[PDB]
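Report on the following structure.
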Amino acid sequence: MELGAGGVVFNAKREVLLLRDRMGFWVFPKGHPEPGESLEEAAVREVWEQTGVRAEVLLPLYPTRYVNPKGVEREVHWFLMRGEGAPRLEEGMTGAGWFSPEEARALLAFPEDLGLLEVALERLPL
Ligand SMILES: Nc1ncnc2c1ncn2[C@@H]1O[C@H](COP(=O)(O)OP(=O)(O)OP(=O)(O)O)[C@@H](O)[C@H]1O
Ligand SMILES: [Mg+2]
């Protein structure tokens, strides 16, 4: 199992930051923690690296698990975040943008992410 850390990021319009990976799936931004890095710090770094968005962690969410196409089981720890700015897709792109809850429900490719989206929306203050 390999750890992961990501963020469910929201802007003022309460839109969520989504990315389209190599295999064509829309997901939340996340990546591998660096040695000595906490998951929260790792999550903030991964968001900035992959989208150029500077975000603030509001509170922790919960981890999701799954086995990727390479046979590696991943445990990704998530954090609710706040951020702004036009996303800048990284050279591992194909897609990115801010989406409303309803649009995100139609893009997110996995059950774990759809579930995570709702729980995040509920804890996101007004
Ligand atoms: N919740 C999920 N359930 C099932 N499959 C998923 C889930 N999330 C992602 N995947 C699949 O696994 C892939 C992502 O795996 P993973 O996060 O390990 O790789 P990565 O982020 O592309 O690269 P890396 O982790 O090596 O830096 C997706 O491209 C997709 O095919
Ligand atoms: Mg990384």
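Just so you know, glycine gets a Cβ as well, placed from its N, Cα and C.
Feature annotation from Swiss-Prot assigns substrate binding site to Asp21, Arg22, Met23, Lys30, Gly31, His32, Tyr66, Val67, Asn68, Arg74, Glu112; the stated evidence is experimental evidence. Here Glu112 (substrate binding site) comes close to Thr64, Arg65, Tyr66: these same-chain residues lie at least six apart in sequence, with C-beta atoms under 8 angstroms from its C-beta.
According to Swiss-Prot, the mutagenesis experiment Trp26 to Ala carries the following note: Strong decrease of the affinity for Ap6A. In the three-state DSSP scheme, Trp26 (mutagenesis position) falls into the strand class. Summarising the environment of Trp26 (mutagenesis position), the number of other Cβ atoms within 10 Å of its Cβ, over all protein chains shown, is 21.
According to Swiss-Prot, the mutagenesis experiment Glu46 to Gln carries the following note: Strong decrease in catalytic efficiency. Look at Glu46 (mutagenesis position): DSSP puts it in a helix. Sequence-distant contacts of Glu46 (mutagenesis position), defined by Cβ-Cβ distance under 8 angstroms and a gap of at least six in the same chain, are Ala5, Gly6, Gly7, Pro29, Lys30, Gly31.
Proximity of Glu49 (mutagenesis position) to non-local residues of its own chain (separation of 6 or more, Cβ distance below 8 Å) is seen for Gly31, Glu90, given in sequence order. Among the sequence features in Swiss-Prot, the mutagenesis site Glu49 to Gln is noted as follows: Very little effect on hydrolase activity.
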Sequence-ordered recorded positions from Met23, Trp26, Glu46, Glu112 with Cβ under 6 Å of an atom of ligand 1: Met23, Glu112
Neighbouring C-beta atoms (10 Å sphere around the C-beta of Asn68 (substrate binding site)): 11
Neighbour tally for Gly31 (substrate binding site), based on other Cβ positions within 10 Å of its Cβ: 16
Pairwise Cα distance for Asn68 (substrate binding site)/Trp26 (mutagenesis position) [Å, integer]: 14
Listed binding-site residues adjacent to ligand 2, that is, members of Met23, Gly31, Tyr66, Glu112 whose C-beta is under 6 A away: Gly31
